[PDB]
Amino acid sequence: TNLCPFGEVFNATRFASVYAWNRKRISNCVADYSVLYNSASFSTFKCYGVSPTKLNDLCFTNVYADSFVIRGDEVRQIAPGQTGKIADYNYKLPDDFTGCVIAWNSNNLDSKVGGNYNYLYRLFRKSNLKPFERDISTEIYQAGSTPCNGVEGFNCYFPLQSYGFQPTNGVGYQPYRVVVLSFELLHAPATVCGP
Amino acid sequence: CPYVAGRXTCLXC
Ligand SMILES: *Cc1nc(C*)nc(C*)n1
């Protein structure tokens, strides 16, 4: 097959925690982007720097697929120019982003009775991430004047915190799986095309 | 729960 391995992207069994967002390089392949854009399963399919309709008529040097889980009400932060815990401390898109943000409700897989607390987000950081930066550090965050000595305590917080995905949560508090496609043009041959 | 309430990744519990 010449088909790009979007099967693996969209059908992966494990999705990353957003602070540790996964990147898959896509190269040397074809895809029918309209199979994705025409899907009734993607409640978000928002492109930047390119129209979704044009994708099958474009080629790129490489494509990258970033993926992770966040709350439905945080999907709005996965866009250029946004602020909030996710855009500021977990996954940041640049102003000049060329790509598409894709999301779907994953409550059936990612919530459990009694709550699924497996997925993490970074709640505290001394500064905002730069675009496409990834911070997987676990230093105790010093929120006051007293040093933390590597230990949780007053004003001394573990910087990663659990989402609490309960099946009966209001919809925006349910888990959504996100795939961000970024389309890379270099001064080099194209390797990823439409059909 | 993966941690006791207030500890670890359960600070907000
Ligand atoms: C079971 C549980 N786990 C976490 C991390 N937080 C709460 C409130 N409950």
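Residues 333-527, in that order, are what chain A shows, numbered as in Swiss-Prot.
Per the header: X-ray crystallography, 1.0 Å.
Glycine too: its Cβ is placed from the backbone N, Cα and C atoms.
Listed in Swiss-Prot:
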- A:334-527: domain 'BetaCoV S1-CTD' (DOMAIN)
- A:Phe490 to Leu: Increased resistance to neutralizing antibodies and human covalescent sera neutralization (MUTAGEN)
- A:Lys417 to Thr: In strain: Gamma/P.1 (VARIANT)
- A:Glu484 to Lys: In strain: Beta/B.1.351, Eta/B.1.525, Theta/P.3, Iota/B.1.526, B.1.1.318, Gamma/P.1, Zeta/P.2 and Mu/B.1.621; May enhance affinity to human ACE2 receptor (VARIANT)
- A:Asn501 to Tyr: In strain: Alpha/B.1.1.7, Beta/B.1.351, Gamma/P.1, Theta/P.3, Mu/B.1.621, 19B/501Y, Omicron/BA.1, Omicron/BA.2, Omicron/BA.2.12.1, Omicron/BA.2.75, Omicron/BA.4, Omicron/BA.5, Omicron/BQ.1.1, Omicron/XBB.1.5, Omicron/EG.5.1; May enhance affinity to human ACE2 receptor (VARIANT)
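Mapped onto this structure are the features recorded in Swiss-Prot.
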residue: A:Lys417; record: variant position; Cβ neighbours (10 Å): 17
residue: A:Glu484; record: variant position; Cβ neighbours (10 Å): 15
residue: A:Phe490; record: mutagenesis position; Cβ neighbours (10 Å): 21
residue: A:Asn501; record: variant position; Cβ neighbours (10 Å): 17
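When the variant positions A:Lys417, A:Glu484, A:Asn501 are compared by Cα distance to A:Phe490 (mutagenesis position), the shortest distance belongs to A:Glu484. In this structure, A:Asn501 (variant position) belongs to neither helix nor strand by DSSP; it is coil.
Mapped onto three states, the DSSP output places A:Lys417 (variant position) in helix. Cα to Cα, A:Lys417 (variant position) and A:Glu484 (variant position) are separated by 21 Å.
Rounded to a whole number, the distance between the Cα atoms of A:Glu484 (variant position) and A:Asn501 (variant position) is 29 Å.
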